[PDB]
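Colleague: Got a structure for you, questions after.
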Amino acid sequence: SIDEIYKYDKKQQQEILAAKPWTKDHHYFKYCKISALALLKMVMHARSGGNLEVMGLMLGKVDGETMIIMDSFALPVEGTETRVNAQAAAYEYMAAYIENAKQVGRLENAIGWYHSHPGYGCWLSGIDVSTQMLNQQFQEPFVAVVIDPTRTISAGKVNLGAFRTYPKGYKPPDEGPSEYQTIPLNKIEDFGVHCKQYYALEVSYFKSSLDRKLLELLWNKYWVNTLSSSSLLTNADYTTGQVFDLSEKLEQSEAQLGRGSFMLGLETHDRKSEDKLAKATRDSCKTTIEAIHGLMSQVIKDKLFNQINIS
Amino acid sequence: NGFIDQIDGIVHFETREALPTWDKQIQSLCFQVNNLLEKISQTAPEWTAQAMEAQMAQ
Amino acid sequence: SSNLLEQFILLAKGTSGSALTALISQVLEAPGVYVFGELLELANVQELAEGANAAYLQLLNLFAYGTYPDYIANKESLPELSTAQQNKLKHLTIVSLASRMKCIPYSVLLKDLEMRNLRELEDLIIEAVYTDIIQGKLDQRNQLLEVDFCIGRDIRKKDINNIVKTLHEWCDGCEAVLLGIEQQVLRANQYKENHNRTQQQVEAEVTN
Amino acid sequence: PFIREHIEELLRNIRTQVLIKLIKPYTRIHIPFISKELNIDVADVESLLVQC
């Protein structure tokens, strides 16, 4: 209801999972309620991976034709497109959460899995639509939510949207893009075909959750690990390895300025990848900002403890 | 760990030095404050709330 | 230990005379007692003199203010020790040089403790690590010893001023660094606001 | 004569595996030290160290 969906109700989850209304019509889910506290945990886990793809797991309940996204945690799996069937790593976390919830009188189970698709916008490719169909028949219900961390920086728009892939025997023959975003000139042909496999849902927001309340009691004793900075020695191989890739980009810029993408008859459309000098500038600054970021964590340590001395 | 020197016949043992020892002393120093904070609040819980209000008053 | 320190201070204040002389040798022989400040300032040990009673008073002063070379110079005037009292004196010699200097070279401990190698010299130091007595690290490149945690010998009645002086620079020192970090955030945020305004007003006048 | 032409390469590959398991602990190892453990003359040690 209105005031019952804001809290955890045991009678609401006992009249839905026992009857399973999703087995009659696959288009039962219309809206999706994502907690405001869990949204910050999904945009922070995908931002730490950078250009890579990561996956996680969401927990919550149901209340009719609207899903509830309560708590959510990260997963050590390297996304879903790289590693086929990424739900095998979450079996150890689910076996320890359901057993600890049935003893206290709680029927909260799995609600969906979230990932990240940086680069080609927030959509479902041909790999995510195949693995989701095999998980909805065993661990129901599920929902795929895509978060773009590298798109809310330049454009400034918080990309968020939940989708659900239709199973075999219910896909529409013709359906336009429900949630259309930006796609680079490379995989735009697959957007007009794979859009009929899933559909967008009107996302909502509410305040509840429970995971955002026990992290303060842990910080009272785990604060000695949060100060473990010094990023200059952690990913030292990634900083030096990025300079090798910069030399290959700088060599391509020399041939771009020599030949020139402005010829007679057909200009500004000669070379494949134009503006090589402008793109190589951001790549050179990436190795500089990441190098001075690790030093700032060391200078700040030599100004608070090393400047004390002794009499 | 360690290496063996065949010139003078003196075997040395590795006990960590240089940069890896700098982060170990910082984590060990901050760990002593965490254990000391649990002892102050256990022996005298009234002094923990009084010391926190002194920073907000200044 | 910590529970044994409250039992030796109660038996010395209840009896005196010949019973106090026998209690001094039982404290130094029994392990766990690493403090001798609360027993030296008492008036029970000060009344022991004239004969063998005066030797126990001088031995208690060497275990708190003296070192290892200070005992071998007058071993004939002081009573002998055993396999446990001699090893306890070497633990107090390491914490004695740490109160004056931060780092102690290996050549200093090799002469005071009279050794020949480094492992045998550090053998008496690692025994105090598991008992929460001496905690620190060993340096091999500089051949020094950085003592971090150690016993305070007595009740610290003279070097207690360095405790408040070190904590005052840690609390007041954080205010000077906080003013620089907060000023850097305002300077970095103001540069982004001025750059966003100067990049949008210069591009809108190109069409006009 | 078929296996005789390859009997020399098989003997040289064994000396390379033993030199790896002995050069890790010893930092500055002596040249005649590896010749005494392998029970070989010093004539082929100088030629094998260059190829290794």
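The numbering of chain A matches Swiss-Prot: 24-334, in order.
Per deposition record, electron microscopy, 8.8 Å.
The backbone N, Cα and C atoms fix where each Cβ goes, and this holds for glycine too.
According to Swiss-Prot:
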- A:55-192: domain 'MPN' (DOMAIN)
- A:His138 to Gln: Abolishes ability to deneddylate cullins, without affecting the 'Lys-63'-specific deubiquitination associated with the COP9 signalosome complex (MUTAGEN)
- A:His138, A:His140, A:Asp151: Zn(2+) binding site (BINDING)
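For the listed features, I'd like the structural context: burial, neighbours, distances.
Modeller: Helix, strand and coil counts under DSSP for the domain 'MPN' (A:55-192) come to 36 helix, 34 strand, 68 coil.
Remark: A:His138 (mutagenesis position) has A:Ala69, A:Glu76, A:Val77, A:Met78, A:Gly79, A:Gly102, A:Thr103, A:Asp151, A:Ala167, A:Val168, A:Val169, A:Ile170 as non-local neighbours, by Cβ distance under 8 Å and separation of at least 6 in sequence.
Listed in sequence order, A:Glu76, A:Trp146, A:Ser148, A:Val169, A:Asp171 are the same-chain residues six or more apart from A:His140 (Zn(2+) binding site) with CB atoms under 8 A from its CB.
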Colleague: Write out, in the order they occur in the sequence, the residues of the chain not among A:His138, A:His140, A:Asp151 that have a C-beta within 8 Å of the mean position of the C-beta atoms of the recorded Zn(2+) site.
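Modeller: Leaving out the recorded residues gives A:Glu76, A:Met78, A:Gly102, A:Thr103, A:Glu104, A:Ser139, A:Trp146, A:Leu147, A:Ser148, A:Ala167, A:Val169.
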